[PDB]
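Asker: This is the structure, below, for whatever I ask next.
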Amino acid sequence: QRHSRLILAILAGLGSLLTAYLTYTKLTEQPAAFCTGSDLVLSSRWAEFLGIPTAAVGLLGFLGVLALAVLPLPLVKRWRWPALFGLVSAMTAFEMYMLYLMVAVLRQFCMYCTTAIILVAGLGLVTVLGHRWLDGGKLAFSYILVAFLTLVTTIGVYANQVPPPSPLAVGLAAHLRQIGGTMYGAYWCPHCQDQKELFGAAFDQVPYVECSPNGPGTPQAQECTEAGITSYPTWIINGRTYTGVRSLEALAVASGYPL
Ligand SMILES: [Hg+2]
Ligand SMILES: [Hg+2]
């Protein structure tokens, strides 16, 4: 109701728990190549960061705030209320990029993902509202520092996630072009993107049939059903149908390209 850091502690609970959940989800997942048709944006790319699940990155942060909201008072007097600023600010930086992706690049809504953000959104709004240097503008800057320092790392670490496209990719793309080799799949599907990852620069050459232009759970485009496509990144290469992400390695086998 008024001036209370316990309100942080609570929101850190919910943050922690939800975050712990999706961690246990991605960790227990039974992996797949096709994605015929819990959530898709949730097990997109990005959801895995630096080794650990992004949920886990979320975890470290969320219980990291919980502890500081609760651990005080000797051992760390001066340091806890700003350390509690630096972590929440850094979470806000990360929230914004996730939110960005969600809205802008993935274009799909994820209700676990929105929750997490709303939670952090709140984690700031409360953390903002302490006595806070008789309201200094040192925040304004301090925030802009930490926010921006994070968005160079986060955006950095995500762009360094995708590996430099294989040497094979260039030829295998322009070959599949020749021998009619076609990839049927949905733009939304994490794996139709997974396959598109492996080719990279080269993918612009690869014969691609988009199957579901208008989102998930809406009629699959006509070209696809006529070729009997039932899952999402299937390959029709010379009468033979490969149902699932294949390596550049294995597509070169299936397509006659000498590896
Ligand atoms: Hg060829
Ligand atoms: Hg695709």
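Chain A is numbered as in Swiss-Prot; the shown residues are, in order, 16-52, 56-90, 93-279.
Placement of Cβ uses the backbone N, Cα and C atoms for every residue, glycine included.
I grabbed these lines from Swiss-Prot:
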type    : residues       : note
BINDING : 59-65, 111-122 : quinone binding site
MUTAGEN : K41 to R       : Minor effect on enzyme activity with dithiothreitol as in vitro reductant
MUTAGEN : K41 to A       : Reduces enzyme activity by about 40% with dithiothreitol as in vitro reductant
MUTAGEN : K41 to E       : Reduces enzyme activity by about 20% with dithiothreitol as in vitro reductant
MUTAGEN : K41 to S       : Reduces enzyme activity by about 75% with dithiothreitol as in vitro reductant
MUTAGEN : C50 to A       : Abolishes enzyme activity, but not with dithiothreitol as in vitro reductant
MUTAGEN : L60 to A or G  : Reduces enzyme activity
MUTAGEN : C130 to A or S : Abolishes enzyme activity, also with dithiothreitol as in vitro reductant
MUTAGEN : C133 to A      : Abolishes enzyme activity, also with dithiothreitol as in vitro reductant
MUTAGEN : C209 to A      : Abolishes enzyme activity, but not with dithiothreitol as in vitro reductant
MUTAGEN : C212 to A      : Abolishes enzyme activity, but not with dithiothreitol as in vitro reductant
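Give me the local environment of each listed feature.
Answerer: DSSP gives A113 (quinone binding site) a helix state.
Remark: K41 (mutagenesis position) has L60, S61, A65, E66, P71, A73 as non-local neighbours, by Cβ distance under 8 Å and separation of at least 6 in sequence.
Packing around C50 (mutagenesis position) is summarised by its Cβ count: 22 other Cβ atoms lie within 10 angstroms of its Cβ, all protein chains included.
Of all the Cβ atoms in the protein chains shown, 19 others lie within 10 Å of the Cβ of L60 (mutagenesis position).
Sequence-distant contacts of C130 (mutagenesis position), defined by Cβ-Cβ distance under 8 angstroms and a gap of at least six in the same chain, are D57, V59, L60, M122.
Secondary structure from DSSP puts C133 (mutagenesis position) in a helix.
Under the DSSP three-state reduction, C209 (mutagenesis position) is assigned to coil, being neither helix nor strand. Within its own chain, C209 (mutagenesis position) has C50, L58, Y252, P253 as residues 6 or more apart in sequence whose C-beta sits under 8 angstroms from its own.
Annotation for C212 (mutagenesis position): spatial neighbours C50, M203, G205, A206, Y252, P253, criterion Cβ-Cβ under 8 Å with sequence separation of six or more.
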Asker: Taking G52 and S56 as the residues either side of an unmodelled run of 3, what is the Cα-Cα distance to the nearest Å?
Answerer: 13
Asker: How big is the Cα-to-Cα gap, in Å, between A113 (quinone binding site) and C133 (mutagenesis position)?
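Answerer: Counting only the Cα atoms, the answer is 15 Å.
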Asker: Are there any residues at least 6 positions away along the chain from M116 (quinone binding site) with a Cβ closer than 8 Å to its Cβ? List them or say none.
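Answerer: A167, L171 - these are the non-local Cβ neighbours of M116 (quinone binding site), listed in sequence order.
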Asker: Neighbour count, 10 Å Cβ-Cβ cut-off, for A113 (quinone binding site): what number do you get?
Answerer: 22
Asker: Among the recorded positions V59, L119, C133, which residue has the fewest other Cβ atoms within 10 Å of its own Cβ?
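Answerer: Ranked by other Cβ atoms within 10 Å, the recorded positions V59, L119, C133 bottom out at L119.
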Asker: Who sits close to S62 (quinone binding site): which same-chain residues at least 6 apart have their Cβ under 8 Å from its Cβ?
Answerer: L126, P210, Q213
